[PDB]
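Below is one structure, written out as structure tokens; comments come after it.
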Amino acid sequence: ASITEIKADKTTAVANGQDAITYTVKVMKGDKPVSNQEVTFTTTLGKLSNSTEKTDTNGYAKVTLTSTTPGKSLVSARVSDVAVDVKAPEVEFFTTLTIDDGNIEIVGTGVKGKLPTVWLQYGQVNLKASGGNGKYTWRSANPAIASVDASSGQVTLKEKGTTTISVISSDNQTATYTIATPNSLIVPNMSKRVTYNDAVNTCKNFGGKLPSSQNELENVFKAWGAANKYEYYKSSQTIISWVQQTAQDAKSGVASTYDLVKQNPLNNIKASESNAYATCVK
Amino acid sequence: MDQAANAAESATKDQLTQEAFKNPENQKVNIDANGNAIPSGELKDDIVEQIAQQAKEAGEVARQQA
Amino acid sequence: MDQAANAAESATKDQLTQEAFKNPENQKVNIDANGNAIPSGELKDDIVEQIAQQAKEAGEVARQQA
């Protein structure tokens, strides 16, 4: 007539009503293990599989616990025919951990939403985790395409491609967000000022076309805002960029330009003089 | 003798050139370091072209009458 | 706006007109009572015509660019 062992298979679990913690008690009478001794359990949080159980021939009696709400569940077993009980070790339940793919904040602007399909290479967003126990550490499955700050979940987009970032909580849960390959990756060759020719010369070269209309570039801005807010461009007060040369622009020997910082859309610019920058798309 | 081949042409070019600047459209623009627009006397090529045409053509009716 | 349609034209006409008189050929002549020749500022029609053409044509490239 005595509980001498009260163990718990684990001390953390998801408050999803399914992740279960198993409690095992052992009832003895000296060296002799007692069997068919009924034991009663009670928790202060969650659902017990049963509230009474009979020990097997080795004096063991298991029971399970689950919870739909987070918190600390303090279980306690007791030998039916006896007065005093025994408290099991404290355990904790945490809500399912997740990375909200909807609340992705764009560092520059501050706007939150799905991850843009148009990346201003070296741009940055903040991934937001929900659940677990609060503490998070992040990781990217390929720092080349996209990297993430270990402890802040700040992601910076790099190469046009697809990878998945994951987050792990201290209560040992895991969540993952997939970064789908973007439709187009905006890359401003910041080397030096340049001309419309050396420009197309630039895109075609490393690969990719020159941006279409001003709109195509204007859009980038309406997604990331002044590109100088992002580390990598924290110094360039201006990113006036070459746009395509319309049928007439050609003749007039001029082009149009959109600024990824000042916006300041302009026209009839010297197509020959080193007036703008080589910003290539895709 | 062979001077009108310039007088007629030259008087015409300039005059057409002067009237071109009275309209920003025809002009070209540059970017100061700050990335801001600036005026650059030069006119659009299809305009310089279009003037330096009606010109040597006006300076042509010059020699032909001399 | 609609002034170059004269400036370009007018500057051209005169210039071509000035170069025309530097050659007697193009000019016309009159007869004083004594039956002798005399100069009469007027130029030959196919010349006035030929100038007042390349002109309104030069004053045309004016408005079109404004």
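In order, the residues displayed for chain A correspond to 658-939 in Swiss-Prot numbering, which applies throughout.
Determined by X-ray crystallography, 2.9 Å, according to the entry header.
Keep in mind that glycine also has a Cβ here, set from the backbone N, Cα and C atoms.
The domain 'Big-1 2' annotation in Swiss-Prot covers A:660-751, and the record cites sequence analysis as its basis.
For A:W899 (mutagenesis position), the same-chain residues 6+ apart in sequence whose C-beta sits under 8 angstroms from its C-beta are A:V851, A:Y853, A:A856, A:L867, A:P868, A:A912, A:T914, A:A933, A:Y934, A:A935, A:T936. Looking at Swiss-Prot, you'll find the mutagenesis A:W899 to A noted as follows: No effect on intimin expression or association with the bacterial outer membrane. Host cell adherent bacteria are unable to initiate host cytoskeletal rearrangements. Disrupted intimin-intimin receptor Tir interaction, thus preventing bacterium from forming actin pedestals in the host cell.
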TODO: Using DSSP, break the domain 'Big-1 2' (A:660-751) down into helix, strand and coil residues and give each count.
DONE: 0 helix, 50 strand, 42 coil
Open item on the list: Under a three-state reading of DSSP, tell me whether A:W899 (mutagenesis position) is helix, strand or coil.
Closed with: strand
